[PDB]
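Below you'll find the structure, written out as structure tokens, and then a few comments.
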Amino acid sequence: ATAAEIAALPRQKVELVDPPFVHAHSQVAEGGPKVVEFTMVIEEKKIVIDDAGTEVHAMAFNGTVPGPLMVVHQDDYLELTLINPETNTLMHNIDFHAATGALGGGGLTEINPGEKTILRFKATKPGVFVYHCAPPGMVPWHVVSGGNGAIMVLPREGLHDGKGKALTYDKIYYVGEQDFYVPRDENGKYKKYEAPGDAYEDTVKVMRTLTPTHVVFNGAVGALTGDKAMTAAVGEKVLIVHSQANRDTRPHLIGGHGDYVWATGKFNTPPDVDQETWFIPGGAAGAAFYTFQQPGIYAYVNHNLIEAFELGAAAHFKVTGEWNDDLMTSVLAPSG
Amino acid sequence: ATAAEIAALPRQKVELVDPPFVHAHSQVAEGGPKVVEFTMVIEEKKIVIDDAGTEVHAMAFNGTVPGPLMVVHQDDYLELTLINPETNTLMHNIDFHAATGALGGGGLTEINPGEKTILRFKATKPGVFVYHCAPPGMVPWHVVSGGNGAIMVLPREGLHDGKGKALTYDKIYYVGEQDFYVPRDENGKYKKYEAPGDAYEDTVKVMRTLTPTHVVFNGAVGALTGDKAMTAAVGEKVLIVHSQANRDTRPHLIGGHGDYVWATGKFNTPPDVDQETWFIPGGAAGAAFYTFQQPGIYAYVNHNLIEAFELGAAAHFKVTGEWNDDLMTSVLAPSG
Amino acid sequence: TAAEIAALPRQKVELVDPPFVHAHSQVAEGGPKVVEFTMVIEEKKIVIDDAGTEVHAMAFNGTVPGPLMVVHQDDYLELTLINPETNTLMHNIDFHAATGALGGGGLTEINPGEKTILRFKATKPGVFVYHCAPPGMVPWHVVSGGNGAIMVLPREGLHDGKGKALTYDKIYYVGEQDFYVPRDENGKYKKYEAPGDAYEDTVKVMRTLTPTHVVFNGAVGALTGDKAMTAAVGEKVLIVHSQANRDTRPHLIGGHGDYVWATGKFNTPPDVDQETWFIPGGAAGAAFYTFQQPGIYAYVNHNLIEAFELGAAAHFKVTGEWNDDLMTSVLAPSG
Ligand SMILES: [Cu+2]
Ligand SMILES: [Cu+2]
Ligand SMILES: [Cu+2]
Ligand SMILES: [Cu+2]
Ligand SMILES: [Cu+2]
Ligand SMILES: [Cu+2]
């Protein structure tokens, strides 16, 4: 399209919501190509990531870790207004894996505190894609401080399975998984700092071990459990988008499956089916589609079970409905 | 189906055999749906995992690490009697990744020492699948203590390639790969403990490094070598099922290939072909099909070669038959 | 038959150093051939970072990685492998592309002062790792740089999942190397007189499963600056990537993998529109991209710690006209 043709396209302002929820959208596109507009203020803030009061100096797109899911359709334009407030201490930017050119946008969005920028790109490829901060020379530090999220570029005709039959979800959730590298002192206690820059040297040493101290969903241990469990009902079709900007993960729904899984995250690559545990490499997003068949509590984990149950990578689903004894029954309950 | 319909189905009791062998079965299902009955006693037992005499207090389903391969067909019911004898010290249970509901059966099979339970589930999805112990609060410890195995749910019509041609194996082996995390003293020598619980805190610290001390097939360094090498002949068709309940692996047949590989382990997902090295994520099983073409020794390995040759993840195949000079020949043997 | 193999033509090919690739055609020119290559193994001290860090490398043909060899399906690859008397160690070669004798390793064990000639039929199309594998010291040789890859093209060239031609304008081979360099108690990397002197110290580092360096073409920054790879807008590029010992996850920053044979095998249909692909330790993969935008790109292992702290980052410098439809700065950074 020409500059004039794009200027004539309809504009739609989207209001982002905090993960794991996803802003309102249509699966099948409602009309022709649009310029879909998003705004995000980058907030540098302390976050507490475990029950020992361990702190991270986060880079929080839109005030969350992960940053929110942005949803467009293929051949829409995504126009982001990105704002770095004067209260921040560092330069930041954004690299959309979904975009083409200038290091994903990173080369065009370097904004110091007190500045803002507007980037527009054409979402030419359908899929879920990571986005993340990437300041030259400081890239991994910003990403593992929580400066990452994802977007979903739906096909204009919605999702389909490998034979072209429609796949339509009732619910969608976004799980951002984060590897943290928190320095400790001589007695094994996690260190606290009063400024992001103060922890840099110490953090780089931990990162070089390639061994995260914490691996969490939605910014902290237990962030998606207890009261913040995701919900569904028997019969409901659910899409779980999962991202990891820096490090591999292997998602698994304990008690369920991935009926369809775009493990590469790309919708023109047909989905795998009947999956127990799928694999998303660092620097990517994937998506799984599941129809719940049984009520009760499910745990959704990175199935390196040390990472899930020692380091923090575990979420819950609470599911309502009728139990199915054909699928599963206790013939003899635990007894002497 | 209804409870009455299921009660009318024929039962068959299966005697399990120790890995890497697999109990007698038919590739193409005999008749209609059955309730296939297995019994497994859990044994907490000391095992020796290397040639120095390093020992682990294992949780051994049916007395082995890994637990044995159970084989059924799609839409059969798997009915497991699981027994925790009173000589054991801990509660155990079982999570079938093949099953749907109650955390894979885990929520319905918590048995203290002196107790037993019978769980039945419908095997609705075809593939190979991990099973493992998963007691709330103690999940990874039980799994990395060897409390895991796999099942195979064959399609009722046996295996096929991605395009409808039958794939019929002459023999099958099950390779269970185990990451162990054995505490060490100040001399770098592995510690021994009197009971399972005594090793807990020390073991958890090693687990947090995400760096196993040992990575082994069939419970020990060298377990599938020497006179315990797997065997085949030129022309023979072999399926190798490979599981890893906690941690990634990358199987490779040195001198061979995976002609067809269900790397996700799921038979409705078409197999990759002509593979050098395939990839199975932690928490999953995979399967590879190969027709041997050359005689001699092969090594089957996790192709992180440090993991294979330093940590223990190497097995051998001994293959009988005639050398094929068309496929490979030494034009000039090593000479001055 | 026997007479027929003996009657097949023999063609010698001159190798070139990575990331460049020797002369070849995408569609096979003629019928099956015996393609002959020669490689001398060089044990040499190489410098892998900006602080003068040394490794005693095993360098097939004098490079880390060893060079890319390119044949077509059902050609034979006939390698002459030479281990000069100035070397201290036995070496050999295992072609993942080959069938039999541990990939050739059982037939190619050459002491210093010896050579050997191995021939194998390239029956399976794809990119494949090769590496040294002396029994009992396999990982040491591989993580000392003793590895490369080959490409076995389909006789009819590359195709997408639907059967239409994919023809590249150029090809690069990126070999990625995990190194495990011992450090003294002060945190400084150690140097050794001879390869064997480092064995014990190196195996201890290997057992951490934590590389001190992860690099492309044998050193930090080997494919950056004046050594960046090049392309132009409109050009179709194939990037072959190998890792003989450890997982990697390639990503073209600012681009994509339009078609990616992530397993490296051409009979397995390529994934499409990839952001970041995955190649397991012990394999090669291949990505095809058509460049749409000019400028500098970084090509990385997208564990960004591995890329930017440990060394796994390369550059492409791309010429041509910018496309404001695909991307534009509506408002540049401003107060
Ligand atoms: Cu930032
Ligand atoms: Cu990136
Ligand atoms: Cu247990
Ligand atoms: Cu599990
Ligand atoms: Cu060597
Ligand atoms: Cu190999």
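Residues 40-375, in that order, are what chain B shows, numbered as in Swiss-Prot.
This entry, so its header tells us, was determined using X-ray crystallography, 1.8 Å.
Even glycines carry a Cβ here, placed using N, Cα and C.
For B:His136, B:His171, B:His342, the entry in Swiss-Prot reads Cu cation 2 binding site. Secondary structure at B:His136 (Cu cation 2 binding site), taken from DSSP and collapsed to helix, strand or coil, is coil. Around B:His136 (Cu cation 2 binding site), taking its Cβ as the centre, 31 other Cβ atoms fall within 10 Å, counting all chains.
Listed in sequence order, B:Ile133, B:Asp134, B:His181, B:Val182, B:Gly186, B:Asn187, B:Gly188, B:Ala284 are the same-chain residues six or more apart from B:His171 (mutagenesis position) with CB atoms under 8 A from its CB. For the mutagenesis experiment B:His171 to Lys, the note given by Swiss-Prot reads: Loses nitrite-reducing activity.
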Are there any residues in the same chain, six or more apart in sequence, whose C-beta is under 8 angstroms from the C-beta of B:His342 (Cu cation 2 binding site), and if so which? B:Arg289, B:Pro290, B:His291, B:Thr316
Return the recorded positions from the list B:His136, B:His171, B:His342 for which some CB of chain C is under 8 Å from the residue's own CB; sequence order; 'none' if the set is empty. B:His342
What three-state secondary structure does DSSP assign to B:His342 (Cu cation 2 binding site)? coil
